[PDB]
Amino acid sequence: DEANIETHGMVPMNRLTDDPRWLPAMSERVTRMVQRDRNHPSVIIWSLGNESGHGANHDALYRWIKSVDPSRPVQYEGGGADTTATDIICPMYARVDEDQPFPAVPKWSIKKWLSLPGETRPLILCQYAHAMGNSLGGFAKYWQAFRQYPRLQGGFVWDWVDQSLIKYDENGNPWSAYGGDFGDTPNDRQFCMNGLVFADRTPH
Amino acid sequence: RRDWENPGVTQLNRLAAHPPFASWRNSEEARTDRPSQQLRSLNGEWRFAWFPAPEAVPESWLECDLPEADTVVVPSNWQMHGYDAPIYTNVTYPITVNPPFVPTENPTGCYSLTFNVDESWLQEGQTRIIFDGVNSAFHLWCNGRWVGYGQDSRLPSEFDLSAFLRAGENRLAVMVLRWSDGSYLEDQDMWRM
Amino acid sequence: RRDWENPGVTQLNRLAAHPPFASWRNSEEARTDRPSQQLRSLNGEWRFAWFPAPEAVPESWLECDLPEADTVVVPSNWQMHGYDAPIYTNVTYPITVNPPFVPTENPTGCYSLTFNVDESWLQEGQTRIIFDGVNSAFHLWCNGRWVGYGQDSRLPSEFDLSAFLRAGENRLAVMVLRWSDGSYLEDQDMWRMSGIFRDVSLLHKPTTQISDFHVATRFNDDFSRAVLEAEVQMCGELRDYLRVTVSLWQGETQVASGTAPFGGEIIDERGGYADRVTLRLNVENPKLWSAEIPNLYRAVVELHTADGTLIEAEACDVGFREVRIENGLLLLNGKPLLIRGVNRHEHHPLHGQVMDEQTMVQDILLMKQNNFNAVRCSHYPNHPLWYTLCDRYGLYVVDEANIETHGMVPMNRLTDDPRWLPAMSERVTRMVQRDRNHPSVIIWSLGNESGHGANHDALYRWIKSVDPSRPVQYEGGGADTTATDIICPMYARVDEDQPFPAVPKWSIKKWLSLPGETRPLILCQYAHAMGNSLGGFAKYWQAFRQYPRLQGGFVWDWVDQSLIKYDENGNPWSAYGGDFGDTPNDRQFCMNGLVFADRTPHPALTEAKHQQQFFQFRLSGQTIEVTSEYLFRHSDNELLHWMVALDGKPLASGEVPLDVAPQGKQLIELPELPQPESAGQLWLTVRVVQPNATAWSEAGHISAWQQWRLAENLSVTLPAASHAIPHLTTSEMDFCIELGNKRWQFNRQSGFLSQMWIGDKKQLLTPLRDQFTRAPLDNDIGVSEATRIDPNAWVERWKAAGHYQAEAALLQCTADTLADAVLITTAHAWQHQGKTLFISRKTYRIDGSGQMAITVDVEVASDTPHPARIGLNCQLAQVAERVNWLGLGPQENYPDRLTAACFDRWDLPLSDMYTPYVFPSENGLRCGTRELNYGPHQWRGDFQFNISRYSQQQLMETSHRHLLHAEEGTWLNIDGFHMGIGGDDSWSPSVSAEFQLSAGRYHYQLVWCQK
Ligand SMILES: O=[N+]([O-])c1ccc(O[C@@H]2O[C@H](CO)[C@H](O)[C@H](O)[C@H]2O)cc1
Ligand SMILES: O=[N+]([O-])c1ccc(O[C@@H]2O[C@H](CO)[C@H](O)[C@H](O)[C@H]2O)cc1
Ligand SMILES: [Mg+2]
Ligand SMILES: [Mg+2]
Ligand SMILES: [Mg+2]
Ligand SMILES: [Mg+2]
Ligand SMILES: [Mg+2]
Ligand SMILES: [Mg+2]
Ligand SMILES: [Mg+2]
Ligand code: NA
Ligand code: NA
Ligand code: NA
Ligand code: NA
Ligand code: NA
Ligand code: NA
């Protein structure tokens, strides 16, 4: 269960999440979620949101949850996937064997990440294998690694369903539309369709 | 007050959050998760008018239905009814980055509902309204009197309407802003509705 | 909007918090910290009107001066101007508890000021107004237009007035609410006041400006190298020609300097902060800051163009020091601290909560002179200057967020509520943003007495995350929760556990070792100095020096919060709770300081100075071993003085230079000394004197002392046979003894000495009778009240047992003549409700020498509460100018608070023998006395005594010192034994067993003669 906090388009990404003036608004997004959903057994992990860098507001909120509900781990991927605001190493799109050493927030091979000096946490990717169009090449490589390494405990594929929307042609027939098809601009075109299933639930 | 351009105000008069309630008055119903007579749905046909900015909404709407409004189903996203375009942007925000401000042309959906309340609900106890999801911020009035305000498009906003309703017909008016300072915290890679 | 009843709205239009700015436009003025033309004070004469509620405020006020207004000085608390009464309540809130609402009747102070603003300030840049302190919430208008709103009475609120001002005459209007939802977080034990009580200023900044800066100092392992890192942020248009230079000065020498354009390193996938830059300066062999030697450098941050044109400069004092907790010990510069601290409220008896530099400096000097090295800001961020003074004079500071919700039930009702997390967060975050560059701040605190809630844990982590350089502490919830890096209890005792449910207060020695515990322990409050108190203070210091992890504490507290009131005649007097018609109130609980409100010391201050001494001593033969407890300096401004005296008469003395390294020792051999000429006890006294004046002490200051008994030669010299033999005259009602021109009369029905004459002059106004009670101290009363008796308090146990009502019943009174003397023998019982409480058996032996030897043997029933004292008392007919005694002194001392007193011959004016505690009680005792002289009388023995113009009866019946009146004559209380005074707290019996009069049978003897 994940708080409704994402500030991906800020530069740098944690510009708001490291600003105390934004701690109140973020706090309500985390606290009101926990107060509503904490009795559901299906929720096993709380998340602080997504792609909002790593700011001190995150560490404050991670601790609040750990204090009010010790029954479930807290994870959060921003700022490099292994910061002080996460009980689980939870990268997005880290590869199985190939490192991608970006500055500041490298995305290590998952096998290598588990054993970096001093690391001991489990690793479960928050997002992996981007199912956009004809894709999922290399899927089996993740599963072979998850079964061989105890601490590689899986992941969440990106993602379930295409976000295509229906439009109708001049003859009234329906067709699947993506970014820019409503006159929207700027737009990110077909990047809104990354699912294992089509928007009507037919499988890819 | 332009509360939708102030991250220090994310709500006004909102009740505390809590787990799902239904206020059953029979324990067997609560055991079996049967419908509760104390939890009524207001889903269905509502009145709706679109405006390009909150400054364009006429004061008359607070007190009476706008003849120009249409009748539409709620819950809904107004883009899906054709009133304006949904936007698909991944990382770049759909509005200029200048927190906590938003565009002055800020699509405003004016929703209203005339509905009945039995006196039995008003003679004793508390009657609250629950909006499970309103995107992205809104003000609420009941029988022309302002009730409160809320942000966070993905959690319920609840308000005590006990002192605002009367037996019989009542009218709610909800002014929904497309953009607000809460939009700075809602930059997920998905259609912006 | 009623924003003052909505914790979700703590401000509107307020600018971000930041460290102290002055917008200098000359770098040298920034380097020297001189007044800046761009920072103006708006302090002075303002207009003011009081209203009973914001609804009563006229709209005309926004536009123009209300004719009914008065002209008053600002800063001020409007209660100190007599507009409404200040309220003294300790825990119970001063308003009904119904968060987040406040009373409809809510005193509103309407302040306004008409002032000029230069066009130069408006033609370019930003002009903001800064309110350093507004209690408790306020709205601001400028030229009739609304600007904004603010809460948190203890941090500055700032607003941009650029668009609201016009060149020339402008008018500000500030509507201040006494009560607001902020009040729920401001329930500290102090007077509840309101108003614009800190400075109001105008700051002009350029549009392109320094908006924040953080300075850090990290070191290598032996502190021989440091890196100064300064992160600087800007606001305004970024341009490639912009630059920041940070330069570091040691006095007039430039130590280091670095310049860079804006553009920080990559932070995450979206890049870095193009509006910030970090300068790193290397510093070799830095001079380190500590409270022992507060070495400071000056950091100057200049915002300028590449061509060299200055835009503005900001600056701060920098102290190179590292604070860290390692292996269970709080270290400063790698050495473990011993905190000799005190909590200090911001209080002035005439100005209320308004602070001025002179009072601050006075407090600092008294602190340092009394061997304090640290201060806790109980319980809110202080006026800005305080930190400047602590940085420069050298005091370690605990900076504490303004959050206290003591009166909630349970105490964490709001702090465990997420809806109050935002309001609490602003009180912590804005304090850190303001004060993080001050070196004197070594520990952050999350507030006080607010239980332990999840909001604390969230804020504890926030601080740890933004400022790893300082530990975080917090006492609520049991003192050792997950929101504290230090075990920091209040009033936990040294050896005695107080196992309260849920939040027990363990003995501090035991607390350190509880299963799994490893943190250091520093009491955030200990030894409650209310009234005649500080009993047992030495017990804490012996434990702090023996246990490495016991690192000291902050005494409760510095200064009494009494306020001045004026009588019919216009003369001033010290007032406490209830004296302004405030009710409910907590009476004298607002006076708990080591000093009176006017800064005169209470006798307890000396005890604190001695136990907090930085030099310890031992003696072995002719050798004195001096050990230094300084961590960083050698004793380069100290010499040792020593003196050997017999019964007060100096026989030998000298001086020796002290050269002791920090934590080192120096052995000093005393010279062999000649045998003494007469009988008696020889005493050695040593004192550490600082020959040179310092920034906080005068030349000659005594910083430490210690005494020891050396040889004693007992007197075996047979007196010398009296010239005459006293005569006994027996009558039905009296036994009279005559010797020379002296006569003594013992009444046969009372069994006491009723009169004594020297010639024809009577010496007594009241007979000499045993006394087993004392006018109750604040510690004996505790929280007991007539209206709500605490049967466990000492005074109630004594009352209930009949100690104050028991009357002497005669058992025996006989007289015998011996070869050279007359002997009177008496026996009395004191009873109550048929119970014998005490039996006093005495002999009075009057000899040819005119001396009267009194032997007293008392029995005290085992089941009665142990008595306050076992002594005699009388009202002497005459009054004399001085009191001279051979015993401990010179100041007041009690059995459990006498370590600072020295055995010597003392001589003071009679009034110095009375301690004017605001709430009167037993006072002025001196213990360990072998001889007392007053007028022609001399008493010899081994006793404790007090002497003054006030009876114990009067003291006990009088609740304010200004209402005491000198009785005829002089009341003398001479005790064989006196109970300790206690003080670990002032609400539960705190006199340690070893200071209770529980022996059952007591003996003492005195000789009364004439001199
Ligand atoms: O190439 N880029 O610059 C780039 C930048 C950001 C990207 O963000 C990625 O986009 C994905 C698109 O479906 C998902 O939203 C994912 O959560 C996000 O990390 C992906 C690529
Ligand atoms: O006896 N009580 O019920 C009682 C309750 C609360 C008490 O609080 C104590 O009061 C002191 C008085 O100066 C200080 O304010 C101290 O911070 C507080 O703990 C003290 C006694
Ligand atoms: Mg595009
Ligand atoms: Mg808002
Ligand atoms: Mg009707
Ligand atoms: Mg994203
Ligand atoms: Mg408020
Ligand atoms: Mg308190
Ligand atoms: Mg009272
Ligand atoms: Na595995
Ligand atoms: Na996508
Ligand atoms: Na110690
Ligand atoms: Na007090
Ligand atoms: Na010296
Ligand atoms: Na008294």
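Following Swiss-Prot, chain A residues are numbered 412-615, in order.
Using N, Cα and C of the backbone, Cβ positions are placed for all residues, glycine too.
Taken from Swiss-Prot, the feature active site, proton donor covers A:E462. The Cβ of A:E462 (mutagenesis position) lies under 8 Å from the Cβ of A:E417, A:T418, A:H419, A:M424, A:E488, A:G489, each of these being in the same chain and 6 or more residues away along the sequence.
Counting every protein chain shown, the Cβ of A:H419 (Mg(2+) 1 binding site) has 19 other Cβ atoms within 10 Å. A:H419 (Mg(2+) 1 binding site) falls outside any helix or strand according to DSSP and counts as coil. Annotation source Swiss-Prot lists Mg(2+) 1 binding site at A:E417, A:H419, A:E462.
According to DSSP, A:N598 (Mg(2+) 2 binding site) is assigned to coil rather than to any helix or strand. For A:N598 (Mg(2+) 2 binding site), applying a Cβ distance below 8 Å and a minimum sequence separation of six or more within one chain yields A:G590, A:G591. Taken from Swiss-Prot, the feature Mg(2+) 2 binding site covers A:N598, and the record attributes it to experimental evidence.
What Swiss-Prot says about the mutagenesis result for A:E462 to H is this: Slowly inactivates galactosidase activity by reducing the binding of magnesium. It increases binding specificity. The secondary structure of A:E462 (mutagenesis position), as reduced to three states from DSSP, is coil rather than helix or strand.
Look at A:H541 (mutagenesis position): DSSP puts it in a strand. Swiss-Prot gives this note for the published mutagenesis A:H541 to E, F or N: Poorly reactive with galactosyl substrates. Less stable to heat than wild-type.
According to Swiss-Prot, the mutagenesis experiment A:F602 to A carries the annotation: Decreases the stability of the loop 794-804.
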Fill in the blank from the handout: Here the Cα-Cα span from A:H541 (mutagenesis position) to A:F602 (mutagenesis position), rounded to a whole number of angstrom, reaches 10
Exercise for the section: List the same-chain residues at least 6 positions away in sequence whose Cβ sits under 8 Å from the Cβ of A:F602 (mutagenesis position), in sequence order, or say none. Expected result: A:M543, A:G590
Fill in the blank from the handout: What remains of the recorded positions A:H419, A:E462, A:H541, A:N598, A:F602 after requiring a CB under 6 angstroms from ligand 14 is none
Handout entry: Neighbour count (Cβ, 10 Å) for A:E417 (Mg(2+) 1 binding site)
Key = 22
Completion exercise
The answer for which recorded positions (A:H419, A:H541, A:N598, A:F602) have a CB under 6 A from ligand 6 is A:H419
Fill in the blank from the handout: Other C-beta atoms within 10 angstroms of the C-beta of A:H541 (mutagenesis position) total 15
